[PDB]
Amino acid sequence: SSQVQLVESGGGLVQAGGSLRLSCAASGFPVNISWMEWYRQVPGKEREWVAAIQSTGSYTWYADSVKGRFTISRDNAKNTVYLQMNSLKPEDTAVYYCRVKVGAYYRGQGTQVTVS
Amino acid sequence: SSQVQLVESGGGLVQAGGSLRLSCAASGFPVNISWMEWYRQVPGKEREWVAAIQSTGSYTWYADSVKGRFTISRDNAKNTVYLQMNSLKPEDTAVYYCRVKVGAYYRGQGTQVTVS
Amino acid sequence: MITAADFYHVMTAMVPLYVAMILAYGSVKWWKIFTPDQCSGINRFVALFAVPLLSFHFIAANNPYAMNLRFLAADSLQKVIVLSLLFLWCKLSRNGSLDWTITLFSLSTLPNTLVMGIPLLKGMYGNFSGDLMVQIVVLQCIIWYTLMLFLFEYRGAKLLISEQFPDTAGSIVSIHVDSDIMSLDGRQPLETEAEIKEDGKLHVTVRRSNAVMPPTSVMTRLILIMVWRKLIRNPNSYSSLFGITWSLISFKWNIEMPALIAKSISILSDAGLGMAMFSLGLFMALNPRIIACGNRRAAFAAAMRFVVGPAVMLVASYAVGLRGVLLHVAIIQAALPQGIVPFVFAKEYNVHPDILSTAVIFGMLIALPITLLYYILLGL
Amino acid sequence: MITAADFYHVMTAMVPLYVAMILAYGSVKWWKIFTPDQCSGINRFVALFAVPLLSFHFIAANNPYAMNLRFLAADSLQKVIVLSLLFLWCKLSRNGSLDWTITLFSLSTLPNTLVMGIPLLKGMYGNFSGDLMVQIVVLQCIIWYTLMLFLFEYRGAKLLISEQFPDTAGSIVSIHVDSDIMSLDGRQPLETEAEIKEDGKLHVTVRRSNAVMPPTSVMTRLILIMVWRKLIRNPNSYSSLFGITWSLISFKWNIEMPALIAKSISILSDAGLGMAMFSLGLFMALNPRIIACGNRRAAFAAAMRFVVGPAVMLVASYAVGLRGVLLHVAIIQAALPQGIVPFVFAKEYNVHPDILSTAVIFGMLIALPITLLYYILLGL
C-alpha cells in the first residue's frame, strides 16, 4: 500500500494571455486505468469538467468553451499527465485538481491556479 | 313520398365467359347523393363489396379480384346505374343488389345472378 | 330541542366523512401519491364492488311489511309535481328541450341519501330516522333510477332516426339492433340500413360499420330492447334484486341469514362507506377547477337543490298530512347534496356533464352549513 | 375438545378471507376487469392507508401494563435459537453466505399474524387468544422488523465498498452520503470519491452521478445514517410510534379516546382487513405461475415454515415453562403462513424475491389444512 499519494504542481500568479503547465504525479497504486481528469472550482457552486486522457486517447471530452486549445499528455510508465493551457483568459482563477480513477475517483486539493 | 321504390333487372343463367348487364333504377327520393354500390352474397357468410360510382367519379373502389374489368356507368338525370361484367368466371353465382345512399343505405333483394 | 349536546352528535357523524375526502384530495394535488392512471383503479373498485355491496346490506335488512306508507307517499308526490311542470314547459314554450328536462329533474329531486343521508339523519333524530332513509333508497334504486334510463335511451334513439331518416321515417315498420352494440350514441360508426319491402315499407337494421317520426309501436320496441341491455350490465340492479327478494323471505318466516354468509358479505361492505368518500375526493382533484361550469350556473345548480327542492316538498308533505317530527325529517332529506348516480349518467351520455359535476363536488362542501341551518330553524 | 361445534367457528372466521381473494384473482385472470396499471393503484392504497391504520387500531387498544411475560419470552427465545445456528454456519463452513441467512430467518420465524393470525386464533380458543396475538404484533413491528433493516443495509453497504475499494479500504476514516440518495444498491450511477488527506487517510464521499474492510467505527456510522433515512419514510413506524404512546397514557390514567377521533380513524381501518386480502389476490394473478421458483425449492420454503418453525418453538416454549392451553396457542401461531412484510423487503433489495413470493401466495392456500391438522392433534 505504502500510503497512496497524489502530488500536484504548477500554480502561480501570471499575466492574462500566457501558458501554464500543471501536473498530476500519481504513485503507489494497483493496476491504474486511465480516466484522469481535471476540473475547475470557483468559490461559487456548480462546477464543470475540463479535460480527459481516457482509455486509449480515442476521445478526449473537452469543455464547450475550451475546444481545441488545451494539450493533454500521457506517459503510462511515468504515470503522470500534464495539462498545458494556452492563451490564458482572465476568467481562470478557479481551483484545478486531478481525479484519477482506480474504480473509485481519487483526488487531492493542492493547486494555486490564478491569473490577472 | 309516393312509396320510394327500387327495381333491379338483368338476372339469368348464362355460360361462363360472357357478359351481363345489371341495373338499379332508383325513383321517388329527396336529393340523392351518389354513393351507389353493388355487393355479392353467397349462401355462406362474410360477404364483400364490388363497385362504387361515388361522388363525382374520381375514385371507384373496386374489389381486389376484379380490378380493371367492370364498367360502371352513371346518369344523374335518369338516376340509374349499370354494372357491366366481362369475361364471366364460374364463381359468380352470388346475389348482387345495389345500396344507394340518401344518408341511410337503402337496398332491395331482387336479382338472379348465376353462371355455369 | 337544540342543546349543545345534539350539535356534538351531528359532528361525530359527519366530520369522519370529510377526513376521508381531504386526504384523497391532498394525495394527488399536494403530495402526489397517485398517478391519474392509478386513481382510475380505485374509482373502479368502489363503483363495482364496494357500493353495490353497501346497498345490499341496507336493503336486505329492511322490513317490507312495515314500511311507513304516509311518509313514502309524500316523496312520490314531490316527483310528480316537479315532473308535470316540466311537461308544461316542453309543450307550451318553444325554447324548452329534452336535454334540460333531464337535468332539472335530477337537480331537484335526487339527493345523496345512501352515503351521506343515512349517517346524517340518524345522528340528528335517532334510529327510526335512519330507517326511514333506507326506505327511500329502495324506491330510488327500483323506480326512479329506471325512469331515467328510459329518458336517456329515448333521447339517444331520437337523435339517430331523426338525423338519418329526415324525410322518410314515417314508413319504418321494424327496427333491429345488432347484439354487438350497447349504446347508439356516437362512439362506433353505426351503419344503418333499410330494406324496402313489396309495399314500400322500410325494415331498418342497425349494424356496426367497419374501418315526422316512426309509429309509437315501433319506437316502443327499440327502447325496451336497449333499456334491457344496459340493465343486466349494471351492478346496482342485482344489489336491488337479491336485496328485496331475501327481505321478503326473511321477515315473514323469521329466517336469519347464517354466519358464514353474513360475514362473507360484511368483509367488503365495511369498506364501502369510507371509500365512497375517498373516491369522491379523487374526483375533485382530477377536475381542473372546483366550480367547473362558471359562476352564473353554479349559482343556479345550488338554488335548484337547496331551495326549490325543499320548497316543493313542503307542499307535498303538508297535503298528505305529515306533521310534527316526520315533517322535519322530510324537509331535511330534500336539502341533502346531489347524488352520484345521476352524475354517472350525465357523463356517459354527455348531457350537461359539468353542471352535474359542480353539484356533486361543490354541493358536498356547502351542504353542512345548510342542513344545519334548517335544523336550527325547524326546531325553533 | 373438538366438537363439530368448534369446526363451524373456525370456518366462520376464515371462509370470509378466501372469498375476498378469489374474487380478486378472478377479476384479472378470468374476467379482465383490472388493467395491470390499475392493480398498482389498489396495492398502493392498501400499503399506505389501510394496513398502517389497521395496526394502529390493534396496538392502541393493547394494555402494556398487563402483558403476558412468560408467553412473550418464549417467542423471543425462538428467534435466538434460530439466529444463533445461522451464525455457526456462516462461520464454520465456506458455502454459507449472508444472502441465505436473511432468507432462512424470515421463512422460519416471521408469520402473518396481523391479517390472518388474529381472526384465526380468536375463533379457535376464545377472546384471550386474540389478545395474545396483538402482543406479538407489537414486538414484530418494534423489534424484529428493525433488525432486518439493519441486515439489508449492512448487506448493501458491503457490496459497495468491497467492490470499489478492493485493495485500499483499510484506510477509510469517514464516509459521507449525500441526501439525494436513499438506497445505495444499483439504481443510480453512484459516483464515489475519495479525498487523500495529509497522512494518506482517505475521506470517502458518495455522490450521485450525472448522465480488508474499513474499521468498525466507520461502517457503524454509515449504516445508522441509512437505517434512519428509510425509517422515517415508512408508514408502519408512525403506526407503531403513536400506537404505543397513546396506549401508555390511556391505560394508566383511564382516559378514553373521544368519539370524533375514534370514528375518524375507524372509517378507513374498517376497510383494512377486507382489502388486505383483496390485494393479495391481485398479486397472485400478476405472477406468471403460482409456484414461481420451481418444485425443488417450493418444497423447501414450505418445510421451513410448517415444520422447522413449530419444532423450534416446541423446544423454546417447554424450556420457559408454558403448559396446557398456552402451549397449544404458541405452536399454532408458529405454523401460520408467511408474512407480507418480509416479502416487501426481498422485492426491493432483490434477495430471493421468488422463494419469498411462493411462500406468501402458496402458503395461504395450504395453511388451513395444516393449522387444522395441528388443532385436531393437540386437542386429542
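Numbers in chain C come straight from Swiss-Prot, and the residues shown are 1-211, 454-622, in order.
The header says electron microscopy, 3.1 Å.
In case you wondered, yes, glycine gets a Cβ from its N, Cα and C as well.
Copied over from Swiss-Prot, here are the features:
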- C:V51, C:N112, C:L114, C:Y145, C:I582, C:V583: (indol-3-yl)acetate binding site (BINDING)
- C:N112 to A: Lost ability to bind auxin (e.g. IAA) and impaired auxin efflux carrier activity (MUTAGEN)
- C:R187 to A: Reduced auxin (e.g. IAA) efflux carrier activity (MUTAGEN)
- C:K472 to A: Impaired auxin (e.g. IAA) efflux carrier activity (MUTAGEN)
- C:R547 to A: Impaired auxin (e.g. IAA) efflux carrier activity (MUTAGEN)
- C:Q580 to A: Lost auxin (e.g. IAA) efflux carrier activity (MUTAGEN)
- C:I582 to A: Lost ability to bind auxin (e.g. IAA) and impaired auxin (e.g. IAA) efflux carrier activity (MUTAGEN)
Cβ neighbours within the same chain of C:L114 ((indol-3-yl)acetate binding site) - under 8 Å, at least six residues apart: C:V51, C:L54, C:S55, C:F58, C:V137, C:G581
Listed recorded positions among C:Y145, C:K472, C:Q580, C:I582, C:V583 whose Cα sits within 10 Å of C:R547 (mutagenesis position): C:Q580
Among C:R187, C:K472, C:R547, which are mutagenesis positions, the residue with the most C-beta atoms within 10 angstroms of its C-beta: C:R547
C-alpha separation across unresolved stretch of 242 residues from C:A211 through C:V454, Å: 32
Neighbour-count leader, CB within 10 A, binding-site residues: C:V51, C:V583: C:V51
Residues from the recorded positions C:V51, C:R187, C:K472, C:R547, C:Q580 that lie close to chain A, Cβ under 8 Å, in sequence order: none
Euclidean distance between Cα atoms of C:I582 (mutagenesis position) and C:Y145 ((indol-3-yl)acetate binding site), Å: 12
In sequence order, the mutagenesis positions (C:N112, C:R187, C:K472) whose C-alpha falls within 10 A of C:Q580 (mutagenesis position): C:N112
Distance from C:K472 (mutagenesis position) back to C:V583 ((indol-3-yl)acetate binding site), taken between C-alpha atoms, in Å: 15
C:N112, C:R187, C:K472 filtered to the mutagenesis positions whose C-alpha is within 10 Å of C:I582 (mutagenesis position): C:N112
Residues near C:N112 (mutagenesis position) in space but at least six apart in sequence (CB under 8 A): C:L578, C:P579, C:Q580, C:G581, C:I582, C:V602
All-chain count of other Cβ atoms within 10 Å of C:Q580 (mutagenesis position): 29
CB contacts for C:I582 (mutagenesis position) [other CB atoms within 10 A, all chains]: 19
Max pairwise CA distance, angstrom, over record-listed (indol-3-yl)acetate binders C:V51, C:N112, C:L114, C:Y145, C:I582, C:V583: 16
